[PDB]
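Here's the structure we're looking at; comments come further down.
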Amino acid sequence: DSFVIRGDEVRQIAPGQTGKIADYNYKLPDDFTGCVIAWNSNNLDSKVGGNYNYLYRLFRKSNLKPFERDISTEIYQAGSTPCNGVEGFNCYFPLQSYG
Amino acid sequence: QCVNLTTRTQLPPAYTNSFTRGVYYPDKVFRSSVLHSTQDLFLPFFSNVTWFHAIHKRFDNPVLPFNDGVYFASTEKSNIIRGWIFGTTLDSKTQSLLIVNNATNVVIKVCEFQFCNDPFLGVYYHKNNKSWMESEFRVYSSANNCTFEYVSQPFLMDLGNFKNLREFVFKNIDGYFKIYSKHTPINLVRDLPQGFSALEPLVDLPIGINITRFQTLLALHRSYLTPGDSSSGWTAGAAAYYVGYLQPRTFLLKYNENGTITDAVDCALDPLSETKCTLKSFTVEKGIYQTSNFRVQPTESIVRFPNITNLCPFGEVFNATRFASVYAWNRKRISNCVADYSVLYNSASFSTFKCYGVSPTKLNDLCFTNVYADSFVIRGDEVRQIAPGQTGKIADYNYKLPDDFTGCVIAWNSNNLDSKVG
Amino acid sequence: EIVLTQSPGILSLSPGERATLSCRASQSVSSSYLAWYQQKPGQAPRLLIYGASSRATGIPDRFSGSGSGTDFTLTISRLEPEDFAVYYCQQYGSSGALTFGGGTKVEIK
Amino acid sequence: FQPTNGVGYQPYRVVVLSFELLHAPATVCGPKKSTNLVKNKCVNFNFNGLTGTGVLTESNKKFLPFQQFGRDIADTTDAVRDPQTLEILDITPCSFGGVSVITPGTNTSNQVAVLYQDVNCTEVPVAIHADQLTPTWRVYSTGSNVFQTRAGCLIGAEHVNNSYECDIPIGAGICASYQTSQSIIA
Amino acid sequence: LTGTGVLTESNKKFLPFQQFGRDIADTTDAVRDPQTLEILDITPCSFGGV
Amino acid sequence: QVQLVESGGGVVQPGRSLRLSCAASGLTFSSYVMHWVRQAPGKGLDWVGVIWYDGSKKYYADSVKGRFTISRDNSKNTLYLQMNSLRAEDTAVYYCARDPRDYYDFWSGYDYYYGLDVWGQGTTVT
Ligand SMILES: *[C@@H]1O[C@H](CO)[C@@H](O[C@@H]2O[C@H](CO)[C@@H](O[C@@H]3O[C@H](CO)[C@@H](O)[C@H](O)[C@@H]3O)[C@H](O)[C@H]2NC(C)=O)[C@H](O)[C@H]1NC(C)=O
Ligand SMILES: *[C@@H]1O[C@H](CO)[C@@H](O[C@@H]2O[C@H](CO)[C@@H](O)[C@H](O)[C@H]2NC(C)=O)[C@H](O)[C@H]1NC(C)=O
Ligand SMILES: *[C@@H]1O[C@H](CO)[C@@H](O)[C@H](O)[C@H]1NC(C)=O
Ligand SMILES: *[C@@H]1O[C@H](CO)[C@@H](O)[C@H](O)[C@H]1NC(C)=O
Ligand SMILES: *[C@@H]1O[C@H](CO)[C@@H](O)[C@H](O)[C@H]1NC(C)=O
Ligand SMILES: *[C@@H]1O[C@H](CO)[C@@H](O)[C@H](O)[C@H]1NC(C)=O
Ligand SMILES: *[C@@H]1O[C@H](CO)[C@@H](O)[C@H](O)[C@H]1NC(C)=O
Ligand SMILES: *[C@@H]1O[C@H](CO)[C@@H](O)[C@H](O)[C@H]1NC(C)=O
Ligand SMILES: *[C@@H]1O[C@H](CO)[C@@H](O)[C@H](O)[C@H]1NC(C)=O
Ligand SMILES: *[C@@H]1O[C@H](CO)[C@@H](O)[C@H](O)[C@H]1NC(C)=O
Ligand SMILES: *[C@@H]1O[C@H](CO)[C@@H](O)[C@H](O)[C@H]1NC(C)=O
Ligand SMILES: *[C@@H]1O[C@H](CO)[C@@H](O)[C@H](O)[C@H]1NC(C)=O
Ligand SMILES: *[C@@H]1O[C@H](CO)[C@@H](O)[C@H](O)[C@H]1NC(C)=O
């Protein structure tokens, strides 16, 4: 299971943790048997002037089931009014670039 | 392409009694002459299963909810039924699971599919030679972003008249799609037969997607007398398929000298069955017995917390311009608010988040009695000294936590604002 | 380019009566090529009968058709007020030309 | 602290949170959404930071001013006050005192009788939460063959005025046997 | 599977999906050889009735 | 609800160019043989041409020769037709109609012809 994050969420790749990656991007199960391998890629992944290819899911209306995948780009509703798929106030893409 | 087969109206759902059919093997371990007890999602015995058909001249294949798991079944000599589709929205906004079976192979694809209102598989026969069969897929309008693709040998399918029952339990646990199945002959019965049949594992697909609804796929022979677009012209044989729902239950399982499941006892089904669970033996002697009581299952969850709608006057303690020194650390009382940490995680990335006595996850579920936040600024190599039980300059001479400390430690980088040039 | 002929050109019958229609072809037809249409003035033609003696979807049972070889017939059981329009017959094959008939008209009396 | 300092030297802001856990009414709680209560129903409940499974029964137990919440003599939660409603609500298990199954040998037959111990017969369906139980269990819950004993309520056997020797010791002056067709007699 | 003991010839049938064999005590009593399809029964080294 | 939309009408200067196009609602436009029917002001219906599911075989009527070209665009859900000249045939109403005979129907040994089921709104060509 390969993915790119930034440093402070590396502690979140563990059974029973809370954060941006564990709650809305990639959740480990409680009975997980395996290994986690994380290494530096500032020479590889980082780009001069900013790199915006990698994306993380910021807002989602539930906590993840273990080992599942969701790439839906429906607009999050931070307000009572429906966004109707239109960007505006209290309406943002769930995905966001790391930079 | 799509054909809007239209059922003028859905016929009222028909309920048939499942006859203690559908118990799958829990794990790939050879067990012989040993009674094994397991608690897994299971079809309750004698449940009210569906009696949905295929051709009456309606083509009714409606979507049904996938709450926990579906026990599917099929009874036709010709293989009218082929595959299934699983998903939560089925309109190309989420990821859906496609299962389709043609004569040469079985294709399983996890993609964003725009399913038609009435999907089916088209079988076209050359005139005067049924041997020439050409198949056109009329299930998905389009496909996009396929993650998992799987191609393999066809599931056993019919090519001395006999009817072959095919049973398929679908389960979605921990992002794994488990399929269990077994095909048996049918002789002189119109509904789901009696006896016991055990389903053996066939695949374990790591689809990792949300499943809420499912729909049955039918292969319809094409009649050229009437046009293709009209519902007419897609005639096939009369096939009825069963759909059950899995509810968590505890079932004792009986193996045999050779290692195959022969009999099962569900504790919930009978008080006598519950006695068997306690004795751990199918045979029960004459007398009175006291049994462990687990026949009651939870049906709803209710949540009660006091009326506090106020976001916490943190005072932006996390965002405060100046923090306390470590020799004089500031303690702030927190009272009469609803603590939300989701905003704090969005506001800043925390390098160290270690909680003792309360888990970091499900911490938002729990209520906290009294909160005294203690804030200070240190250097990095001393951060590990904050944890209880470890010593140092800060732990011995500046700030000490007790051994029975119940709380959390949150440390984050501040070289951007707390560092001055010179 | 088959010479189709519709007779009679103009029919005058009261509503509720029975009207017969003819569409003769100059060459042999395999009895699966003709179609029958109703066209009200100012609107597009509408399918009634496809092939020979086969009713299209949405067409009521009052409309009927028959015929084989070079002689083909449309027979209506009862004439509705909304069924009064002009009618055309065609004939088509995969390599065959498509030729509509001159047309026939039913009229109030 | 200096701008170009090493990562160890760079300042790291530390905030430590200290919680006491359920010894007083809680002024601060998490973002869970409160829902209405369902009294006398087998549900999962999360009351003021304690999670459990059972039914909830109303009571009029008075409490000291400092702690509305109370603990039993075995330190089990005898009653926890509902947050929104000031009425005293105590946890009662879905499982009451353990039922006794009374059966002949499975070689002979499969008919069984159920004794609900120390429970009045009229209160038996409520005690076992029959509506929650399976329909086959529900037939055991309510029947014409209902006998009230000092031990409890026996359902599934017919009582006889004639006296026979004890085969199965029900208790409290009651015993069962299998006799003629063939059925469980008490 | 690491263990000490006796490897004996076995005639026990093995289903293809199943690779290991456990007794009524749930401990491992039979195994299939990785290279060849023969079934080997695991036997305690000392009966200990001594 | 199936609807075919006509366009490119109106009276123009007679000769050398005019544009017709027929749209189709839904996603069942492709793979269905389509024909163009021209309605004379007082002389009944007539034929223009036919195109198959992929356009490999095309055929035209004897009324006009060398002036009509038929093509289908799969992505735009619109079929395009062009007249290289405008003869004395004026005030002719042109319809686009869809015939359900799919590739599979003529692929099978069966020799069958269905009917022109759904028609367009119509247009004015002068
Ligand atoms: C898997 O998909 C299902 C949908 O098929 C998800 O369940 C749905 O979750 C949404 C919130 O994300 C629920 O919307 C909420 O509905 C309530 C009223 O019921 C409303 O008050 C809220 O404001 C909000 O609109 C939706 O009702 C719910 N539907 C079902 C079937 O329960 C489910 O969460 C997904 N599972 C995961 C974690 O992937
Ligand atoms: C059944 O469907 C599968 C998947 O579409 C077919 O397999 C491939 O089909 C494509 C065309 O759709 C070919 O270009 C590939 O070469 C096929 N690959 C294989 C492995 O055959 C399969 O041919 C279909 N079989 C039937 C009965 O039509
Ligand atoms: C099953 O269906 C029947 C008839 O609709 C109904 O009476 C019964 O309550 C249902 N539930 C059971 C017992 O499975
Ligand atoms: C039908 O097809 C099979 C296989 O293509 C062929 O062997 C047989 O001769 C055919 N029968 C006919 C053409 O009557
Ligand atoms: C398909 O994948 C891309 C990412 O490579 C993504 O941008 C797009 O949202 C996906 N398509 C959808 C959601 O339909
Ligand atoms: C075990 O399998 C053998 C061979 O199939 C068969 O003869 C025997 O009857 C089976 N016995 C049991 C207990 O199923
Ligand atoms: C903290 O301050 C920054 C600006 O320096 C602001 O962008 C961020 O939203 C604040 N977070 C909070 C509300 O604590
Ligand atoms: C809590 O607030 C709601 C309105 O949001 C109100 O209807 C309800 O009665 C209040 N309950 C209490 C504890 O007063
Ligand atoms: C009951 O036990 C007898 C032996 O005492 C045996 O022959 C018979 O088959 C058994 N019957 C059942 C139903 O178990
Ligand atoms: C409950 O049991 C007691 C003890 O025998 C009895 O006195 C009382 O009448 C019973 N009440 C009901 C309602 O059955
Ligand atoms: C058995 O005793 C009960 C006690 O009330 C009585 O009502 C019943 O009539 C008696 N039966 C006989 C046969 O004496
Ligand atoms: C492994 O390969 C070697 C060399 O081909 C062969 O001698 C040996 O028997 C093989 N092991 C197996 C599969 O039994
Ligand atoms: C029928 O199919 C068409 C596409 O050809 C679609 O636009 C329409 O919504 C469908 N109607 C029904 C009854 O599903």
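Residue numbering for chain A follows Swiss-Prot, covering 398-496 in order.
Just so it is clear, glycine is given a Cβ too, placed from its N, Cα and C backbone atoms.
Recorded in Swiss-Prot as a natural variant, A:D405 to N carries the remark: In strain: Omicron/BA.2, Omicron/BA.2.12.1, Omicron/BA.2.75, Omicron/BA.4, Omicron/BA.5, Omicron/BQ.1.1, Omicron/XBB.1.5, Omicron/EG.5.1; complete loss of interaction with host integrins. Here the residue is the original one, while Swiss-Prot reports the natural variant A:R408 to S with the comment In strain: Omicron/BA.2, Omicron/BA.2.12.1, Omicron/BA.2.75, Omicron/BA.4, Omicron/BA.5, Omicron/BQ.1.1, Omicron/XBB.1.5, Omicron/EG.5.1. While the structure shown retains the original residue, Swiss-Prot records the natural variant A:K417 to T with this note: In strain: Gamma/P.1. Swiss-Prot gives this note for the natural variant A:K444 to T: In strain: Omicron/BQ.1.1. Quoting Swiss-Prot on the natural variant A:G446 to S: In strain: Omicron/BA.1, Omicron/BA.2.75, Omicron/XBB.1.5, Omicron/EG.5.1. Quoted from Swiss-Prot, the note attached to the natural variant A:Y453 to F states: In strain: B.1.1.298. Looking at Swiss-Prot, the entry for natural variant A:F456 to L says: In strain: Omicron/EG.5.1. What Swiss-Prot says about the natural variant A:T478 to K is this: In strain: Delta/B.1.617.2, Omicron/BA.1, Omicron/BA.2, Omicron/BA.2.12.1, Omicron/BA.2.75, Omicron/BA.4, Omicron/BA.5, Omicron/BQ.1.1, Omicron/XBB.1.5, Omicron/EG.5.1. Annotation of the published mutagenesis A:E484 to D in Swiss-Prot: Increased replication in human TMEM106B overexpressing cells; the original residue is retained in the structure shown. Quoted from Swiss-Prot for the published natural variant A:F486 to P: In strain: Omicron/XBB.1.5, Omicron/EG.5.1. Swiss-Prot lists A:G496 to S among its natural variants, and the accompanying note reads: In strain: Omicron/BA.1.
The structure, with features from Swiss-Prot marked on it.
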residue	record	DSSP class
A:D405	variant position	helix
A:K417	variant position	helix
A:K444	variant position	coil
A:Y453	variant position	strand
A:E484	mutagenesis position	coil
A:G496	variant position	coil
Highest Cβ count within 10 Å among the variant positions A:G446, A:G496: which residue is it?
A:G496
Cβ neighbours of A:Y453 (variant position) where a neighbour is any other Cβ within 10 Å:
19
Starting from the Cβ of A:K417 (variant position), draw a 10 Å sphere and report how many other Cβ atoms land inside it.
19
Distance, A:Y453 (variant position) to A:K444 (variant position) (CA atoms, angstrom):
18
Do you see any of the recorded positions A:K417, A:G446, A:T478, A:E484, A:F486 whose C-alpha is within 10 Å of A:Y453 (variant position), and which ones?
A:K417
Just going by other Cβ atoms within 10 Å, which of the variant positions A:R408, A:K444 has the emptiest spot?
A:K444
Cβ-based isolation winner (fewest other Cβ atoms within 10 Å) among the recorded positions A:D405, A:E484:
A:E484
Taking just the CA atoms, what is the gap between A:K417 (variant position) and A:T478 (variant position) in Å?
26
Among all the protein chains here, how many other CB atoms are within 10 A of the CB of A:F486 (variant position)?
9
If we check Cα distances from A:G446 (variant position), which of the variant positions A:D405, A:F456, A:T478, A:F486 wins as closest?
A:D405
Could you measure between A:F486 (variant position) and A:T478 (variant position) for me? Cα positions, answer in whole angstrom.
10
Integer Å distance between the CA atoms belonging to A:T478 (variant position) and A:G496 (variant position):
31
Hey, which of the variant positions A:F456, A:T478 is the loneliest by Cβ count within 10 Å?
A:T478
A:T478 (variant position) - helix vs strand vs coil (DSSP):
coil
Cα proximity to A:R408 (variant position), best match among recorded positions A:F456, A:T478, A:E484:
A:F456
